[PDB]
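J.: Take a look at this one; I'll ask things after.
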Amino acid sequence: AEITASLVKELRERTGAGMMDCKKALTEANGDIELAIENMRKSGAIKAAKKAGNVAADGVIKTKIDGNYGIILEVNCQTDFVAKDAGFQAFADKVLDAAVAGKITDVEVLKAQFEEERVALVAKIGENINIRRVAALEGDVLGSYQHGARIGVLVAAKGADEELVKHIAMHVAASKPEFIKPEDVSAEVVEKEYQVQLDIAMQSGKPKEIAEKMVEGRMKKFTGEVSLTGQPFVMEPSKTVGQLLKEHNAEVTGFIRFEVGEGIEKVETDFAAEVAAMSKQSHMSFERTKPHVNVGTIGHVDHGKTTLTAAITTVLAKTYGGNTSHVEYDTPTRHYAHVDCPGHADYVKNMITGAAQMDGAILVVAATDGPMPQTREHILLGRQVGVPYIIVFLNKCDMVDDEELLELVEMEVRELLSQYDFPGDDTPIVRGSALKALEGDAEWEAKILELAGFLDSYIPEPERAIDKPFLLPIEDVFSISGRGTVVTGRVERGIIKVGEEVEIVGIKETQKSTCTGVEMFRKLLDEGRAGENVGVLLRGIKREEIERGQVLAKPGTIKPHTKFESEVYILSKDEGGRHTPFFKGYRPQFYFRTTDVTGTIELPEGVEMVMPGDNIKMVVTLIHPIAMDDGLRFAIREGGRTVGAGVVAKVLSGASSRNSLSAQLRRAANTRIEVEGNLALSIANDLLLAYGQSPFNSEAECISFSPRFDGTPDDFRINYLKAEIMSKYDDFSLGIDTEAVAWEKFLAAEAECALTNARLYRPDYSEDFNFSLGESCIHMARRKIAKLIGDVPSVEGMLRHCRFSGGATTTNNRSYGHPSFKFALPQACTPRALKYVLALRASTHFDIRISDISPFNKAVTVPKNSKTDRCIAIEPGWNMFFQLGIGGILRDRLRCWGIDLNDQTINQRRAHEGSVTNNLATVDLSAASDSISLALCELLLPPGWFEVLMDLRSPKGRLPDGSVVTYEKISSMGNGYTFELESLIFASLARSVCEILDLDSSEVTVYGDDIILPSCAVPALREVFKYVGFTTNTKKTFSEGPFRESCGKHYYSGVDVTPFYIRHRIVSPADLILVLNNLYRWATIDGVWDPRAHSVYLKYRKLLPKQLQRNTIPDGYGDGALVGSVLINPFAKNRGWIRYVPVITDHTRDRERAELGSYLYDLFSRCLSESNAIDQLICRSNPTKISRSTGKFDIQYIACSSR
RNA sequence: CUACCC
RNA sequence: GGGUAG
Ligand SMILES: Nc1ncnc2c1ncn2[C@@H]1O[C@H](COP(=O)(O)OP(=O)(O)OP(=O)(O)O)[C@@H](O)[C@H]1O
Ligand SMILES: [Ca+2]
Ligand SMILES: [Ca+2]
């Protein structure tokens, strides 16, 4: 207690300065008003000077006009909550009508014209509130569109009005150009990349007018990009903006554009990581059913929320026990989750996207300075995002020496909540100190315990998903004979006992039905708990009247609507979302629960444009109803990819393309073109002359030309494609070639495998003198294997890796290949493998069928090269089921040696390095899987595994030749585990070749046979392989060359020399659309052609039908049309503010699916699920339908994008 | 169901 | 068979 706290508020609501900074400036003023504020005047600029270490990121932008005189601004702070308040506005605006009176176009002028006032806010707020930049533009006619407050633009035209100047200002605000025309270039900034890319190109070995033409062409695009001229006008992007003016009378002069916090940079701060350090300095001085509550900390930046959250961490660790960027502190009764919410806009991208919803936020306010002017925006953020309960806490209460003064700070927060319809009179307010609590002051540590004691009561217990009224999203439908109709999908909320009545609501009049039975895979239970994958039976209702996306809920719990209001976040350019904004008639599909549903929207009053990376309110009105209530996390699919997300906010009352064109295209799509002889050979020959290289003369040289390994990377890249492009051309006329040669090698695949299987059974050679290198690695391999593998494949990882998948089995064929035609049909087992199948029968109540039991598998031949074929082996369906099982555990486990099989990036990436480093060598064996003998497989594997590999393998096979064979090879190609085993075998050996030669085994990577190791180890590894059966492919193992290849990426001195093969006889336009495309990608860098190859491209582009030349799609979307600039495409229909394009699609007539097998497969998937920006967890797998490939070509419409 | 590939 | 984009 000092002087009276009465007229200290007189020093507040006459100034607005800090709480204690009044009384302390009043104690040094001797009970006077004036001279106290005269202190604050000078001792407030000192504080303003302290604001230099406060980096300002947020801000506003302001614009204003008079006649035809425009002006922009960039006055900015460091928080959203400030910029949106009625205070930063009163200042920012007032310094923008100061630029109207006088054309103040010099930042330094107005920066000082308001300095005595600029401090009057920071003393009242406490942020580095400083004006940044200002500029004005004059011209004939000038308009200005402003995006909310984040971006403002000024553009001056000539022949235009609000119908135009606003629209292109919307383009300046959207497409962000830096110049007006391709002419606006400093020759220095141009001859920068004209000289910097010359090296790029000339180093590769491109003649003058190649590299020059390419670079000029690329920079012609590079300049074209920033060119406001050549830039697809945002509103109608078919045409460039420069094209719009010429078509329009008009001609713009110039343009100004500001985005807040542009070039500000600085370093991003993460709340969660930091508090770990706030806690650390203070450190050194059963019941898992407890509810989860999402709390958040909201308040001033300098009021130390981050100090409080540390106290609520460490003091909560002193008693009971202690999305990223959130802490996870506990309490005796509950389990919390505590986020920091500093950005208004970057919290709506958390409530909406659901990355961090809210169950009740905590209101941190320093008691030394009371509530700040921007507190009414914090509290606003609460009652505008729908936070249930707000808990207030006075931080730093020791700085007040009078409780009569502290009581009066409550009057400034209790009434600040009453204005925002919060229980101000009945809200909890803890007066404490966090900094004191970080120390050991338990007198103050009771305050954190007082606050933490209020989350335990004031905040309501979250209705555990079990207790919420029943609901199950229908994910699929099956009509089983003897089961009526069953639907599946993980039940979202509630319990379903068998017999209870439910409602099927989705699109049709909501129908009602009783639950006959609820079941899983292994169990056929009776009650269905929430958050479990099940299948519920329905009586008196069949398949025809249950669509997907429908829900299966308790009657009268959830109603179907089609017109609601909602808020959505749009994914930015750097989030996969559309790198183009959209306007009024945006028509996407709203992916709800399981199904997708199209529909229109609208904008709330006054917004006309929304960009990628925005929050926005809207009124969604979809096509046909879906069952809903507020809180449905719905995403926003555009053509199968999601570009938005959102939550339904409140639900309301409820309520161009050329078809002829696609039919024209479809007709030409089926047009079979015709060529005088071999088209491919001509395309490839006429391509060789495009490169100076000598063309093929006969049809033999297509697969007998050996490329030289020297010259520029250009002298190689094309000389290499020559040798490779033809290789797989199956239709070779005078080819005396066969598929029988494939069998001839398969003979040696066992003949070699026999000679090794036999000889690899005598570890003692004759006596004890000699010591071989092969045996040595085997010994080491063997020990290495088992430390990584185990004694026997645990049934834990056995059952939950086995799966029915692929196509062909000895029982089935390519037609009956889907996983549903495996549960439906009786698949064949094998003598030893029976015991497993029986276990599966004992694993469930469903039917497990074995037709024959035989130890045979069909040996066939799949097309491979033009000089040879393959010899894959079709395995029995039950062996394959378990083979894929072990291959999944023997895969995941093979990741500890750093080998990733479902990511072959990490193997062609190291083929890159080796093409330069010359230390990494790529190795290819000759017949990988077929050369792996039973002998070697036996010596290495643990005998437990070596049995699980002997039970599941097919020991005998039957050829087309009638003749049978017993497999010397432990397993052939097509076998359900061989790929993993061969990877592990080779990797095992490769590592043993490393440690034996004093070298890192962790420098070894193996992808099947595509193995990569230290170059030194090569002659050892090669001699190891000579022993252990295998044989290296001199032609495809590279150790000393400038060239390396791996996982289908070839490299020459770090340059990309990946060729492309011409495969089947080119005939239908589909085959030529594709070929042109590969040659497009192989010869282009960002829409810029290699001129030489561009000739034969345009030349054979003529071969295609008329319409089938102007039909282009951006690369990455397939080969349904030629790849080109889609901005061009005539066919491209702009529907619903989204570009739609027609492309060639293989035509299919549907076939009836095995309802039995598909259902059994559907609940088998939901057993392998259970035992196994940040929101693709709103999506799931598709239902089962079979479609036979006809022969026709249909045309499907898809979604596309710019670049 | 369509490219690429071990 | 298997990876990987549609
Ligand atoms: N249809 C297939 N079924 C099973 N495995 C296959 C198939 N196609 C390729 N592979 C796998 O790719 C690996 C590498 O194949 P690669 O193309 O090197 O043929 P290779 O059989 O190893 O001998 P070659 O060098 O003579 O082709 C093989 O070990 C094999 O396991
Ligand atoms: Ca090989
Ligand atoms: Ca290989």
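Counting begins at 1 with the first residue displayed.
Backbone N, Cα and C atoms are what each Cβ position is placed from, and that goes for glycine too.
According to Swiss-Prot, the protein carries these features:
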BINDING   A:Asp924, A:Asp1009, A:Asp1010  Mg(2+) 2 binding site
BINDING   A:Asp924, A:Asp1009, A:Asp1010  Mg(2+) 1 binding site
DOMAIN    A:909-1041  domain 'RdRp catalytic'
MUTAGEN   A:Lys728 to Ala (Swiss-Prot position 78)  Loss of RNA polymerase activity
MUTAGEN   A:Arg803 to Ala (Swiss-Prot position 153)  Loss of RNA polymerase activity
MUTAGEN   A:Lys864 to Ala (Swiss-Prot position 214)  Loss of RNA polymerase activity
MUTAGEN   A:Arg891 to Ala (Swiss-Prot position 241)  Decreased initiation of RNA polymerase activity
MUTAGEN   A:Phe979 to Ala (Swiss-Prot position 329)  Decreased initiation of RNA polymerase activity
MUTAGEN   A:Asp998 to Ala (Swiss-Prot position 348)  80% loss of infectivity
MUTAGEN   A:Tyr1161 to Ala (Swiss-Prot position 511)  50% loss of RNA polymerase activity
MUTAGEN   A:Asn1182 to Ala (Swiss-Prot position 549)  25% loss of RNA polymerase activity
VARIANT   A:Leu721 to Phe (Swiss-Prot position 71)  In strain: QB_1
VARIANT   A:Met780 to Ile (Swiss-Prot position 130)  In strain: QB_ancestral, QB_1, QB_2, Qbeta_1_FR and Qbeta_2_FR
VARIANT   A:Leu901 to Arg (Swiss-Prot position 251)  In strain: QB_1 and Qbeta_2_FR
VARIANT   A:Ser1068 to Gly (Swiss-Prot position 418)  In strain: QB_1 and Qbeta_2_FR
VARIANT   A:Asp1150 to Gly (Swiss-Prot position 500)  In strain: QB_2 and Qbeta_2_FR
J.: Any idea what DSSP makes of A:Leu901 (variant position), helix, strand or coil?
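T.: Its secondary structure by DSSP: coil.
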J.: To the nearest whole angstrom, state the Cα distance for the pair A:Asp998 (mutagenesis position) and A:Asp1009 (Mg(2+) 2 binding site).
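T.: On Cα coordinates alone, these residues lie 24 Å apart.
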J.: Before the 17 missing residues sits A:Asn1172, after them A:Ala1173; how far apart are their C-alpha atoms, in Å?
T.: 23
J.: Calculate how many Å lie between the CA atom of A:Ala655 and the CA atom of A:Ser656, with the 19 residues in between left unmodelled, and give a whole number.
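T.: Cα of A:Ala655 to Cα of A:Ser656, across the missing 19: 22 Å.
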J.: Starting from the Cβ centroid of A:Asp924, A:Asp1009, A:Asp1010, which together make up the recorded Mg(2+) 1 site, report each further residue of the same chain whose Cβ lies within 8 Å of that point, ordered by sequence.
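T.: Residues close to the Mg(2+) 1 site, other than A:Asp924, A:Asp1009, A:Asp1010: A:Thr922, A:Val923, A:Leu925, A:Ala928, A:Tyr1007, A:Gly1008, A:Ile1011, A:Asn1033, A:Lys1036, A:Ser1046.
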J.: Where the model skips 21 residues between A:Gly322 and A:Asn323, what's the CA-CA distance in Å to the nearest whole number, could you check?
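T.: Each end of the gap has a Cα atom, and these are 18 Å apart.
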J.: What recorded positions among A:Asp924, A:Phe979, A:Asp1009 have a C-beta sitting less than 6 Å from any atom of ligand 2?
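T.: With ligand 2 as the reference and 6 Å as the Cβ limit, the list reads A:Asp924, A:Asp1009.
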J.: I'd like to check the chain gap: with 3 residues not modelled between A:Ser285 and A:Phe286, what is the distance in angstrom between their CA atoms?
T.: 31
J.: Rounded to the nearest Å, what's the C-alpha distance separating A:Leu901 (variant position) and A:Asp1009 (Mg(2+) 2 binding site)? Just drop the number here, would you?
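T.: It is 12 Å, counting Cα to Cα.
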J.: Checking the recorded positions A:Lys728, A:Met780, A:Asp924, A:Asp998, A:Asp1009, A:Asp1010: which ones have Cβ within under 6 Å of ligand 3?
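T.: Result: A:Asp924, A:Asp1009, A:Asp1010.
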J.: Just to verify a number: CA distance, A:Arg891 (mutagenesis position) to A:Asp1010 (Mg(2+) 2 binding site), in angstrom, no decimals.
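T.: It is 16 Å, counting Cα to Cα.
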J.: Near A:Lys864 (mutagenesis position), which residues of its chain come within a Cβ-Cβ distance under 8 Å, counting only those 6 or more away in sequence?
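T.: A:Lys728, A:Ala742, A:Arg870 - these are the non-local Cβ neighbours of A:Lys864 (mutagenesis position), listed in sequence order.
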J.: Using CB under 6 Å from any atom of ligand 1, narrow the recorded positions A:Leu721, A:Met780, A:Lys864, A:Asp998, A:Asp1150, A:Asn1182 to the ones that qualify.
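T.: Checked recorded positions vs ligand 1; nothing flagged, none.
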J.: Near A:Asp1009 (Mg(2+) 2 binding site), which of the recorded positions A:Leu721, A:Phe979, A:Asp1150 can be found within 10 Å, Cα to Cα?
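T.: Final answer, ordered: A:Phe979.
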J.: So among the recorded positions A:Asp924, A:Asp998, who's got the most Cβ atoms within 10 Å?
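T.: Its Cβ has the most other Cβ atoms within 10 Å: A:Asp924.
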J.: Hey, how far is A:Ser1068 (variant position) from A:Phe979 (mutagenesis position), Cα to Cα, in Å?
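T.: That comes out at 35 Å between the alpha carbons.
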J.: Around A:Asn1182 (mutagenesis position), which of the listed recorded positions (A:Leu721, A:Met780, A:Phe979, A:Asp1010, A:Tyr1161) come within 10 Å, judging by Cα atoms?
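T.: Those close enough: none at all.
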J.: Rounded to the nearest Å, what's the C-alpha distance separating A:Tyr1161 (mutagenesis position) and A:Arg803 (mutagenesis position)? Just drop the number here, would you?
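T.: Taking the Cα atoms only, A:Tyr1161 (mutagenesis position) lies 10 Å from A:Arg803 (mutagenesis position).
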J.: Which of the recorded positions A:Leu721, A:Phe979, A:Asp1150 has its Cα closest in space to the Cα of A:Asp924 (Mg(2+) 2 binding site)?
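T.: That would be A:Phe979, the closest of A:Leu721, A:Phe979, A:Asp1150 to A:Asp924 (Mg(2+) 2 binding site).
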J.: Between A:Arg803 (mutagenesis position) and A:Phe979 (mutagenesis position), find the distance joining the two CA atoms and give it rounded to the nearest Å.
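T.: Answer for this pair: 16 Å between alpha carbons.
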